[PDB]
Amino acid sequence: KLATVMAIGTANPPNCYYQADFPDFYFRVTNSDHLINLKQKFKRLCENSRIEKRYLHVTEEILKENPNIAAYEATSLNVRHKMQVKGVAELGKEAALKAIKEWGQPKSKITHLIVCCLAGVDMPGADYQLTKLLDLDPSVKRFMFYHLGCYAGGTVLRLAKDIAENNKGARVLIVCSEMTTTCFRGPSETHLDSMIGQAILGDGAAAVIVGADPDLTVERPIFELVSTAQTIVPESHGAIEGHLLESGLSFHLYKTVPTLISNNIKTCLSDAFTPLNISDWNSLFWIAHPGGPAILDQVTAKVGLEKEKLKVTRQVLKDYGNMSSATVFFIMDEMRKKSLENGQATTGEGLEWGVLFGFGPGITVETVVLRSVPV
Amino acid sequence: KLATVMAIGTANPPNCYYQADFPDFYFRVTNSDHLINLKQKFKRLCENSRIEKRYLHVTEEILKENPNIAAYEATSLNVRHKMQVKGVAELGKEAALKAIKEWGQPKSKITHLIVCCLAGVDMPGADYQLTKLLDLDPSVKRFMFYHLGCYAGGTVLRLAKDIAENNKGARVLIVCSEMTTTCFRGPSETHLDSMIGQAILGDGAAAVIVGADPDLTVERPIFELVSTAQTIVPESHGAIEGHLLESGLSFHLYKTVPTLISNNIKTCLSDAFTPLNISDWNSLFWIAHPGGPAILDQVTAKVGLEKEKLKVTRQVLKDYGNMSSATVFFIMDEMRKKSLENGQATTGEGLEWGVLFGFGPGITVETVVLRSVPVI
């Protein structure tokens, strides 16, 4: 009896930013219009991001109220955290309620709560906050993960799988609430990669309910968690880093990331699927963290995937941008929705087996083998 | 087959601070010798702490180089984190190596790594650093917990239990590496919370190996993880809070913390032990996070524990102070050591069943039911 995803709910801040207008907005609110060459670089980052829009808690008003946030490097952790701590909770609450609704069981049946937040360190944490906000059982078993990064969607599933499978009747609520208020900052001519964060990172929360042995008279499985794995890409040291400083969470991304990830994907696939006697990567449905269009293009090319295999993944990137750990669940959600609309037999675009990838600091790759459920 | 603790290793910074001399040290290195009145309150704080010594990464030299850390509140997070990130990994590595040695298996057999650090946020984190430092399998399945606090000893065991029992052959290395460099700060007349942490918090790391179905020809069980629970103490909102600020980590505890926790213990005991048909709290061996001397006194009093029940717990507090999440493992380690020296029948002071408690922000209480193992 495999751990099974039985519900997915998502939420995003109400402020929508169309990518086509972001360069002008970003350079204006960060008083960087005098940096003509830097603006062209940023403009191109946005144009090549393959992101059409994003939802952000940050607004021009908030930046006016907090100039130290608009600055590339200014003491601002305190003001960022004040907003971050509240934002991840409220956004996570919205997503959790939607997940709980789809799940179909009363929230009192939630036995475990896993919360994952890029930033917003607080003691007690967002897990405690959500327990109070959702009025969950005070004895709900919680796990709180701060600062894991973009591979965390796989991490929370890896955890949920073992919890669900080792505890009869366990019903795990996962909440990945990602807010970039702690990362949002002005551009730097000396650290050109920092602004990549403002070109691709969006806000969003995803909640999922995971449990083994579904009560088919009320619960409705979406995807089964077959196996999970995590690995560190060889010779990838320092390619993706984030430091929590007095100026908030930094963003470091080396130009080698796309090739490092794409060149190692087949190994992750082989390790995960050889045990299942599966070698045709195109026979799987794909849910890959859209760290960037380069990663997706290179993975598609190097793995030998058909052009549209990552269609849903690319669509989510286009509609919401990179929402860190929550992204893969938006993709998972949209995939089962599109599968239904396209009249396909399974939640995985009609295919039986699938793979979910999380990519992040390490470089770390989380590989989750999934099995679809009939539509 | 229950997840089983098969090894425990510990480590502490090389700088030992005797509590009897800390008041003078503290106010001296923080240029607070002029605050005679406040110095008296701190001296009293340390005297009733029941802590004889602590090991800290901070030194007079470090404070002289970083006066912004010595100040009660000054933009100093960057300098703090630089040391914190390095410290937790180095201290964690030492404890891990010791645990691995006791375990008796090649480190290549480690399948999962759980790292827990009060502070030292970094991406990638301490789990990544330790994987590299210990040269563990690149595919080791890692879990990294930052800023959980003092109940985390139970949290990591609760996690390790499910990992080990749901994955045949899984061998989990847990590393709780706690350093207080991020929360060390000078005294302030307009503040009276952060001063308590300066008197009770110590540095230290503990590592343990957890696995189900031990290979008895090489592995040697110490304690079995029977059940785990986590709960939020009723009407305790805001009682224990910690915030990571530009001035580092700051804690604020209501004076009611000891009472809130102690009054809730019997409930945790009942929930965890009624299913095992156990009701005599003195029939269990005890491992309780020594948040402070008050918590130990009130738990003993309200629960009705005989004087020797928290002996090891109190001894660890006396010898190391409050080392956050790592503490319960120092206690677990010392308990089986003393049990052996006392020629007792089990690793749990000759008793069969035991309980490990973690107390922290929430207020959160982690309750782990333990089973000792026979000792020849």
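Using the numbering of Swiss-Prot, the residues shown for chain B are 8-383, in order.
Technique stated in the header: X-ray crystallography, 1.8 Å.
Each residue, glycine too, has its Cβ placed from N, Cα and C.
Copied over from Swiss-Prot:
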ACT_SITE  B:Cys157  active site, nucleophile and monoketide coumarate intermediate
MUTAGEN   B:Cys190 to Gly or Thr  Normal benzalacetone synthase activity
MUTAGEN   B:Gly249 to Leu  Reduced benzalacetone synthase activity
MUTAGEN   B:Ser331 to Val  Enhanced benzalacetone synthase activity
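Overlay of Swiss-Prot annotations on the structure.
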residue	record	contacts (Cβ under 8 Å, 6+ apart)
B:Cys157	active site, nucleophile and monoketide coumarate intermediate	B:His296, B:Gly298, B:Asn329, B:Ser331, B:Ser332, B:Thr334, B:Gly365, B:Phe366, B:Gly367, B:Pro368
B:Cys190	mutagenesis position	B:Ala126, B:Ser201, B:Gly204, B:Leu208, B:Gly255, B:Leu256, B:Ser257, B:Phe258
B:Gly249	mutagenesis position	B:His154, B:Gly156, B:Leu256, B:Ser257, B:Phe258, B:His259, B:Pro368
Chain A neighbours, restricted to the recorded positions B:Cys157, B:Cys190, B:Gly249, B:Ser331, by C-beta under 8 angstroms: B:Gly249
Packing count at B:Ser331 (mutagenesis position) (other Cβ atoms within 10 Å of its Cβ): 30
Where B:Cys190 (mutagenesis position) sits in the secondary structure, as DSSP reduces it to three classes: coil
